[PDB]
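Novice: Take a look at this one; I'll ask things after.
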Amino acid sequence: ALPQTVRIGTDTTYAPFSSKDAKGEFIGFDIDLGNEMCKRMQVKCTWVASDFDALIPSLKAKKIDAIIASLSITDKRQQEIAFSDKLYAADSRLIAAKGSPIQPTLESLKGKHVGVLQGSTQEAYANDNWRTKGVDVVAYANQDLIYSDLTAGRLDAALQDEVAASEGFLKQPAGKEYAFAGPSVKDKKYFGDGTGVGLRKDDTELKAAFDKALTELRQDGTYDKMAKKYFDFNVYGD
């Protein structure tokens, strides 16, 4: 059976997907997606705020029943837990000066100076595809210096998470004359297969319910209406 009340864990420090408003209500695209799915599942859902690092432990311990918290669908996590179908993409993407012909390809990037955050999934992607193939990829301790190096012309391009740069640098005055260069880069190995509802492996009925609700709210246009509140692009991806 479904939970009487599905307890859904999230970390409310990640706008525009999950945060708290002035009245202490949970808000964001993750919250809209969860609530809409729950409505169609005809189950009660209670949101539970905690730190992201505690979510999978809480799920395994049955303190909560589901995770919606921009949780990447990784093969490593798939070994321990289950996921719904993709909620939206969490891919990376290059940023360069407006008008730049740069593409996220080895051919385009040879001769270029690319910056990436040290220790990141973006760094790993850039390492295997670009740096070891001869592209000047330089790793940074701090994202802020990546962006100030880009605007100063020290860097030609920066490889970042797509949505975070879209909400951050590209909407700040310093990023006004900058733009994504080429399409997002997609690879489950480095970036996962999108985000999804995190679930216990044996709760197959609950997975079936979330997946059914998601398919239905996507095909009747509710997904796109909800996403448009936060995003002016195809956040779902491919």
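Using the numbering of Swiss-Prot, the residues shown for chain A are 23-260, in order.
Looks like X-ray crystallography, 1.7 Å, at least that's what the header says.
Cβ atoms are placed via backbone N, Cα and C, with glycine included.
According to Swiss-Prot:
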| type | residues | note |
| --- | --- | --- |
| BINDING | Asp33, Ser92, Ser94, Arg99, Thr143 | L-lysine binding site |
| MUTAGEN | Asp33 to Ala | Decreases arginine and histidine binding affinity |
| MUTAGEN | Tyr36 to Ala | Shows a drastic decrease in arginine and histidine binding affinity |
| MUTAGEN | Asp52 to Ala | Shows a drastic decrease in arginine and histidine binding affinity |
| MUTAGEN | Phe74 to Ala | Shows a drastic decrease in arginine and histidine binding affinity |
| MUTAGEN | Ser92 to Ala | Decreases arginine and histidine binding affinity |
| MUTAGEN | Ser94 to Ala | Decreases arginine and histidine binding affinity |
| MUTAGEN | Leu139 to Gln | Does not affect ligand preference |
| MUTAGEN | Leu139 to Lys | Changes ligand specificity. Can bind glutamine. Still able to bind basic amino acids, however, with 1000-fold less affinity for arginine |
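Describe the structural context of each listed feature in the structure shown, including burial, neighbouring residues and relevant distances.
Specialist: Under 8 Å, Cβ to Cβ, and six or more positions away along its own chain, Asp33 (mutagenesis position) finds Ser40, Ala71, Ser72, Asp73, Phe74, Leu77, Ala91.
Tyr36 (mutagenesis position) falls within a strand when secondary structure is assigned with DSSP.
Within the same chain, residues at least six positions away from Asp52 (mutagenesis position) with a Cβ under 8 Å of its Cβ are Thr32, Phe39, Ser40, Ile90, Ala91, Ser92, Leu109. Under the DSSP three-state reduction, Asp52 (mutagenesis position) is assigned to helix.
Secondary structure from DSSP puts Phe74 (mutagenesis position) in a helix.
In the shown protein chains, 17 other C-beta atoms lie within 10 A of the C-beta of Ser94 (mutagenesis position).
Within 10 Å of the C-beta of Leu139 (mutagenesis position) we count 20 further C-beta atoms, all protein chains included. The DSSP secondary structure for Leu139 (mutagenesis position) is strand.
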Novice: Using a 10 Å radius around its CB, how many other CB atoms surround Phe74 (mutagenesis position)?
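Specialist: Within a 10 Å radius of the Cβ of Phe74 (mutagenesis position) lie 16 other Cβ atoms.
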Novice: Can you grab the distance from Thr143 (L-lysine binding site) over to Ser94 (mutagenesis position)? Cα atoms, rounded to a whole Å.
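Specialist: Between the Cα atoms of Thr143 (L-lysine binding site) and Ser94 (mutagenesis position), the distance comes to 12 Å.
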Novice: If you draw a 10 Å sphere around the Cβ of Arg99 (L-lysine binding site), how many other Cβ atoms fall inside it, taking every protein chain shown into account?
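Specialist: Other Cβ atoms found within 10 Å: 16.
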